[PDB]
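A quick write-up on the structure given underneath.
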Amino acid sequence: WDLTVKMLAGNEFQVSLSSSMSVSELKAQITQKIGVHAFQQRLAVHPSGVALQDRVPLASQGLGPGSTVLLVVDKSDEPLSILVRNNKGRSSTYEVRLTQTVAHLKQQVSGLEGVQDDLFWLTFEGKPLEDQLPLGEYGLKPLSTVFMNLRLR
Amino acid sequence: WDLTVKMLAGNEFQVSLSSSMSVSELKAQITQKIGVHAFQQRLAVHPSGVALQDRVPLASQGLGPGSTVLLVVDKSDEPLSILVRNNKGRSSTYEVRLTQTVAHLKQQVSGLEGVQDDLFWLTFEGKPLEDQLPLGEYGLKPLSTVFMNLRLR
Amino acid sequence: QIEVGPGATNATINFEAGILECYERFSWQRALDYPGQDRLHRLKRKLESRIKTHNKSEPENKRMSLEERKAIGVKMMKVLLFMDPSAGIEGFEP
Amino acid sequence: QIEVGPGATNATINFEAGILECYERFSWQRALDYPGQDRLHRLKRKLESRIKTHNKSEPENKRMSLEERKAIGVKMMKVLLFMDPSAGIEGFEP
């Protein structure tokens, strides 16, 4: 596929897709092309205006080759506090921004806890956080609790 | 009754009402107090935000002494064309603004038709138009047709 | 300092026509102070000339008046305020 | 030339904080031209000092920061754009 992305000024660009591609892959390509984090993208089908559905195949929601989606970018990025609970069950508070990468948070937790950052990983609502992704990818909210998990050696 | 009217800046004023008063009477008082035509007033109950209902007694929609309504004023007043059809069935086109009074339109129709303005009255959707009221009170729309009615002597 | 292309010129003209509309509507509430009313009048004057200038570079069929551009501008602002394309689909189509 | 009272001062500060928010959101789309970005930066600087000045006359509990006032401003603009109190009830309560 090749898909048209239309922004508020009316400017357009193209993104290369496929039949097995999900909204997540679509947003990834958009980040590739314009440098906006996936969690900051607000997308809808043109010109129906229907929001894109995260769990549903692009092809199952009226998109195909030549289609156009509308993009609005939401760069609101005020600080919030979250908690990271260590192996001993002590929670500590961290001021973060959702645009900050997981690797960035790990550096903060590493300093506070005294554990090298290669010796733990973080989880939220069960799933592991990937170093290179922004915190906002994971839908962290004010006072959300992330879990520190120690790498055994 | 005495009712509080709250506007967008947060400023408030009072209007004197009664149990048998309708939304129309309420809007009339507001025009008395601030000089804004009834058709330009957008009103809602504070703080529920519910719009006021034209056909329903104030008391039947959660208003009483001490209550507060929110007012937004809509002064949009672009020209539109309407039609006035004479006694012979000829329609003529008039550019008007909804803030213009019925008496104002009658002067226009009077000039065009050659009939003294005290020798006819206008009707729209069956009801007679009152000289001192703005056209907007009657919900005239683009290309609406008003009827000229000749006063017999 | 955000890098933008040509036609951020057009879009900004349209956006600020919407801004003017908001000032004008705000003024109807008797809430816009005197310096604010001065800002409104100046925006409208700069906008009208900017539109004039800009329409000279545009192709005949796409030279829009201030009145036409306020409508696009309002659409844009709805999109922005709700951060939702649905709020003014026509905003993307200038 | 519309006659307004005191506290059109406060309301206009709040309204224009909302205006600033719109400019900022518009800028995220890469649609605000360079003169426009200059207008944004200047609004924010004049606003911050105006807020400073204004907060000195206000009673302690009602001296709000720019961030707090943008929220009221956005509420106001929703009301204006839809010409409907329902769109931002809190807009009437500054």
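The residue numbers of chain A are those assigned by Swiss-Prot, with the residues present covering 3-155 sequentially.
The way this entry was determined, per its header, is X-ray crystallography, 2.0 Å.
Placed from the backbone N, Cα and C atoms, the Cβ positions cover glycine too.
Residue density at A:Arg44 (mutagenesis position): 18 other Cβ atoms are found within 10 A of its Cβ, drawing on all protein chains shown. Following the DSSP three-state reduction, the secondary structure of A:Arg44 (mutagenesis position) is strand. Among the mutagenesis entries in Swiss-Prot is A:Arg44 to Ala, noted as: Does not affect ISG15 signaling, interaction with ITGAL or activation of SRC family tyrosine kinases.
When secondary structure is read from DSSP and collapsed to three states, A:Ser83 (mutagenesis position) falls in the strand class. Long-range Cβ neighbours of A:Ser83 (mutagenesis position) (same chain, at least 6 residues apart, Cβ-Cβ under 8 Å): A:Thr95, A:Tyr96, A:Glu97, A:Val98, A:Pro144, A:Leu145. Under its mutagenesis entries, Swiss-Prot includes A:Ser83 to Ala with the note: Does not affect ISG15 signaling, interaction with ITGAL or activation of SRC family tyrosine kinases.
Swiss-Prot gives this note for the published mutagenesis A:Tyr96 to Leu: Reduces ISG15 signaling. Strongly reduces ISG15 signaling and abolishes interaction with ITGAL and activation of SRC family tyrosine kinases; when associated with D-102. A simple way to gauge crowding: the CB of A:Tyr96 (mutagenesis position) has 16 other CB atoms within 10 angstroms, across all the protein chains here. The DSSP secondary structure for A:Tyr96 (mutagenesis position) is strand.
Among the mutagenesis experiments that Swiss-Prot reports, A:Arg99 to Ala is described with the note: Strongly reduces ISG15 signaling and abolishes interaction with ITGAL. Within the same chain, residues at least 6 positions away in sequence whose Cβ sits under 8 Å from that of A:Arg99 (mutagenesis position) are A:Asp79, A:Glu80, A:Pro81, A:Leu82, A:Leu137.
Quoted from Swiss-Prot, the note attached to the mutagenesis of A:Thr101 to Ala states: Strongly reduces ISG15 signaling and abolishes interaction with ITGAL and activation of SRC family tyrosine kinases. In the three-state DSSP reading, A:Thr101 (mutagenesis position) counts as coil. Long-range neighbours of A:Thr101 (mutagenesis position) (same chain, six or more residues apart, CB within less than 8 Å of its CB): A:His39, A:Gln42, A:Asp79, A:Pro136, A:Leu137, A:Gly138.
The Cβ of A:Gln102 (mutagenesis position) has A:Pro136, A:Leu137 as same-chain neighbours under 8 Å, each 6 or more residues away in sequence. Under its mutagenesis entries, Swiss-Prot includes A:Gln102 to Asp with the note: Reduces ISG15 signaling. Strongly reduces ISG15 signaling and abolishes interaction with ITGAL and activation of SRC family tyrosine kinases; when associated with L-96.
The C-beta environment of A:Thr103 (mutagenesis position), restricted to residues of the same chain at least 6 apart in sequence and closer than 8 Å, consists of A:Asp133, A:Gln134, A:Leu135, A:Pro136, A:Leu137. According to Swiss-Prot, the experimentally introduced change A:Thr103 to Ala is described as follows: Strongly reduces ISG15 signaling and abolishes interaction with ITGAL.
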Proximal to chain C - mutagenesis positions among A:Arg44, A:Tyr96, A:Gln102, A:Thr103, CB under 8 Å: A:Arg44
